[PDB]
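Q: First, the structure itself, so that you have it in front of you.
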Amino acid sequence: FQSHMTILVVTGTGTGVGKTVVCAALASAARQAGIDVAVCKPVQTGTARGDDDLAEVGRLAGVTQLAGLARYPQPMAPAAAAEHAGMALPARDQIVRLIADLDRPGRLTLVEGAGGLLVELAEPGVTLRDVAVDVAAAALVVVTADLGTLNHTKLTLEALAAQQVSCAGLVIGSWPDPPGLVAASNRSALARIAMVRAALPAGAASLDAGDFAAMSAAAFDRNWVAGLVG
Amino acid sequence: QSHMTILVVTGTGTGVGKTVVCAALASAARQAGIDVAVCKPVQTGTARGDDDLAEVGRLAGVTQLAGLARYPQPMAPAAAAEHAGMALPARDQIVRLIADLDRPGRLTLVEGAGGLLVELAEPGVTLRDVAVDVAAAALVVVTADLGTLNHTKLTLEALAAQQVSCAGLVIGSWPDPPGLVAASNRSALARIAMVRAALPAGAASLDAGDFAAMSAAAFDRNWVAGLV
Ligand SMILES: C[C@H](N)[C@@H](CCCCCC(=O)O)NC(=O)O
Ligand SMILES: C[C@H](N)[C@@H](CCCCCC(=O)O)NC(=O)O
């Protein structure tokens, strides 16, 4: 049996691709599968505009094990948000510790990044990619089905591979109904580049505890969710 | 070549103002007494208006305008090709086209479709691969918007992963007034790499005389002159 937690860093090809709702949905599916979930957001910016990804995940999925660290008021890159506040970025070891303290046998721990993969989270130039290497995490990458997604996905996967960070698959953060030409062909093209784990219905974030759990359980292959933790 | 006579002009993504950058650099080079050609081997979204070579011709006065395939649907070349049922060009086609344009005294700009890793030719051949084959450097068009730092770093990593040189960045559209994020991103980008130009928001709608004035001001003429 597995004596330690499975760690996934949940990154995105950019900003506003749906990382938070994806963390919530995977947490919900895993919880319904009988797996204990912790969600972790080591660096949060935009707190002065109300942003709070951990609180949204608690709302959406009913997750109680929520682990935060740094929060910066302005909705910018951590470096700039920290500077604007007259604060500093956390150290690399603080982020790693925040994650490692969550360790339980057979737990699934989701670590949500701020923006995309190479955003600086700690000094100097420490990114979510470095953190994933420190903790031996795999990366789940949230993508859109919009024009431009194929270049961003491939850039992101190449950067994971460059530091031997394993790819857990793609999740389409928002999937339109009905899907247009571009969206439909993008979903097929994305599925040639990597496994597409889920494509969450557009508007999922505005669902409600009951419907969100139902959406979440239908959205992932149960065989993949089941295998996450042993 | 002993000079940077070929630049591929890529972007961090779609809608970053790549064409207007190509036009503004062509215009600035022309005004530096340099001969210019612009090549856009593969073009999509034509049916919805787009002929990027024509807008370069119009904005910059460029007559040496070269391309190979134009697709109606505003899609990735690969998807547009599949939809039309008409395959993309081959690698050697794009590469030779570019290499034949290349001349001493001339700046040859190659505009990609979308970002760096978009498939332009058969099979899975990207602008990065083309740049490798022709020993070109890459000029990178970026936004000043939230998200640009990740996308820029990702693009520069992908360039360096195949050892294609960074000749620098251009901000395709520089807002007015900047605003907090854009302002910070401009200095952050400058830490990452040299910013060759920041093209004022709205530059794409200027007629040729105003566009020429903007372009001459936008770039360092000594840098531009040095290319050839
Ligand atoms: C329609 C766009 N304007 C562009 C093609 C963009 C392809 C993006 C593919 C992707 O990365 O998802 N076409 C072009 O530059 O000719
Ligand atoms: C403000 C955003 N929502 C996000 C930070 C995005 C930084 C993007 C930096 C960049 O790549 O330019 N913050 C966060 O997820 O806490």
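Don't overthink the numbers, they just go from 1 along the chain as shown.
Cβ atoms here come from the backbone N, Cα and C positions, even for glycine.
Just lifted these from Swiss-Prot, have a look:
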type     : residues                                                                                                                           : note
BINDING  : B:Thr14, B:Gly15, B:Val16, B:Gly17, B:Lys18, B:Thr19, B:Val20, B:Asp52, B:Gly172, B:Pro200, B:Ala201, B:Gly202, B:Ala203, B:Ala204 : CTP binding site
BINDING  : B:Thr19, B:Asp52, B:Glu111                                                                                                         : Mg(2+) binding site
ACT_SITE : B:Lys40                                                                                                                            : active site
BINDING  : B:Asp52                                                                                                                            : ATP binding site
MUTAGEN  : B:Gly172 to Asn (Swiss-Prot position 169)                                                                                          : Decreases affinity for NaHCO(3) 3-fold, for CTP 1.8-fold and for GTP 3.8-fold
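Could you place these features in context, so I can see how deep they sit and what lies close by?
A: In this structure, B:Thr14 (CTP binding site) belongs to neither helix nor strand by DSSP; it is coil.
DSSP assigns B:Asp52 (Mg(2+) binding site) to a helix.
B:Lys40 (active site) falls outside any helix or strand according to DSSP and counts as coil. In sequence order, B:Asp52, B:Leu53, B:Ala66, B:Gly67, B:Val110, B:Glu111, B:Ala113 constitute the residues six or more apart from B:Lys40 (active site) in its chain with CB-CB distances below 8 Å.
Taking all protein chains in view, 23 other C-beta atoms sit within 10 angstroms of the C-beta of B:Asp52 (Mg(2+) binding site).
Taken residue by residue with DSSP, B:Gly172 (mutagenesis position) is part of a strand. In this view, B:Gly172 (mutagenesis position) is surrounded by 25 other Cβ atoms within 10 Å of its Cβ, with every protein chain counted.
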Q: What subset of the binding-site residues B:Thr14, B:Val16, B:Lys18, B:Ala203 has a Cβ sitting under 8 Å from a Cβ of chain A?
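A: The answer, in sequence order, is B:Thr14.
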Q: State the Cα to Cα distance, in Å, between B:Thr19 (Mg(2+) binding site) and B:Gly172 (mutagenesis position), rounded to an integer.
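A: Roughly 9 Å, rounded to the nearest whole number.
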Q: Do me a favour and check the Cα-Cα span between B:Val20 (CTP binding site) and B:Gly172 (mutagenesis position); whole Å is fine.
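A: If we compare the Cα positions of B:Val20 (CTP binding site) and B:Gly172 (mutagenesis position), the gap is 7 Å.
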Q: Given the binding-site residues B:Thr14, B:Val16, B:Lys18, B:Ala201, which lie within 10 A of B:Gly172 (mutagenesis position) by CA-CA distance?
A: B:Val16, B:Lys18, B:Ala201
Q: Provide the number of Cβ atoms within 10 Å of the Cβ of B:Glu111 (Mg(2+) binding site), excluding the reference atom itself.
A: 26
Q: Which one, from the binding-site residues B:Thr14, B:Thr19, has the smallest tally of other C-beta atoms lying within 10 Å of its C-beta?
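A: Minimum Cβ neighbour count within 10 Å, taken over the binding-site residues B:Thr14, B:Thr19, occurs at B:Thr14.
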Q: Using Cβ atoms only, which residues of the same chain lie under 8 Å from B:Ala203 (CTP binding site) while being at least 6 residues apart in sequence?
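A: Non-local contacts for B:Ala203 (CTP binding site): B:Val20, B:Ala24, B:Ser173, B:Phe211, B:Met214.
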